[PDB]
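Here's the structure, in structure tokens; my notes come after.
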Amino acid sequence: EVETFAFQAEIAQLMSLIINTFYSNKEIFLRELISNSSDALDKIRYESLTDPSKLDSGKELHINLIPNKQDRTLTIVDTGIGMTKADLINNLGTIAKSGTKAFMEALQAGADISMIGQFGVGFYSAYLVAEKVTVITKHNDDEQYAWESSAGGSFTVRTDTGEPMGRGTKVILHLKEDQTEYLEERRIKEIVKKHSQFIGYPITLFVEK
Ligand SMILES: CC(C)c1cc(-c2n[nH]c(=O)n2-c2ccc3c(ccn3C)c2)c(O)cc1O
């Protein structure tokens, strides 16, 4: 059972601009996703302070990076708070808590898209490098769900029949054919060192066999 949704107009416009831009500094997508993971880890850590049982679904707070040359995918996995079905639809489908309109105004005025995270929409920088993004998520209070979009104005959500996660979020970037450099461990390592060295949660790069 698959449900289809439309992006809010402003989000569709943002995705269109990102998807199509010749913006060369594409490596920033990774720090944005890592930053989101860190934020979600902050969220579960915070809740756990007053309700320890929230970590029954897993005590480890970490971020894993998983390149897959065979599938041409780069996966970012965290054990953060995850998202309920409602959270998932709202966070990805709407302006939600972000400064999306101010960002679009700033872009029109010639701002650098590296500022995207400052406007609370860093996730969409994934489309600099990905033709399709899948987001699998598990929150303590809901089932495991899979969100996906290849842009073009719509996304889908379905209950995930994949491998169960205890709790957290997995972002699967289905890379553009010209963007396979982000499957190279040496490339990933350097991007993490440049832009994510002061994230306090452990970030582990899984080197391909
Ligand atoms: C949005 C992307 C897909 C994403 C989300 C979560 C997630 N799991 N539980 C959460 O609350 N978040 C989260 C974190 C940050 C966010 C939002 C919304 C706006 N910002 C800035 C949501 C994640 O762990 C990794 C990710 O890449």
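Following Swiss-Prot, chain A residues are numbered 16-224, in order.
The backbone N, Cα and C atoms fix where each Cβ goes, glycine too.
According to DSSP, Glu47 (mutagenesis position) sits within a helical segment. Same-chain residues at least 6 positions away in sequence with a Cβ under 8 Å from that of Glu47 (mutagenesis position) are, in sequence order, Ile131, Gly132, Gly137, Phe138, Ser140, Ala141. As a published mutagenesis entry, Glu47 to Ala appears in Swiss-Prot alongside the note: Strong ATP-binding. Strong interaction with HSF1, HIF1A, ERBB2, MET, KEAP1 and RHOBTB2. No effect on interaction with TSC1.
DSSP gives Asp93 (mutagenesis position) a strand state. In the shown protein chains, 28 other C-beta atoms lie within 10 A of the C-beta of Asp93 (mutagenesis position). Experimental mutagenesis is annotated in Swiss-Prot for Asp93 to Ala, with the remark: Impaired ATP-binding. Strong interaction with HIF1A, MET, KEAP1 and RHOBTB2. Loss of interaction with HSF1 and ERBB2. Los of interaction with TSC1.
Sequence-distant contacts of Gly97 (mutagenesis position), defined as residues of its own chain at least six apart whose C-beta falls under 8 angstroms from its C-beta, comprise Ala55, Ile59, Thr152, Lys153, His154, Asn155, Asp157, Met180, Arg182, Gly183, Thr184. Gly97 to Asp appears in Swiss-Prot as a published mutagenesis result, with the remark: Abolishes ATPase activity.
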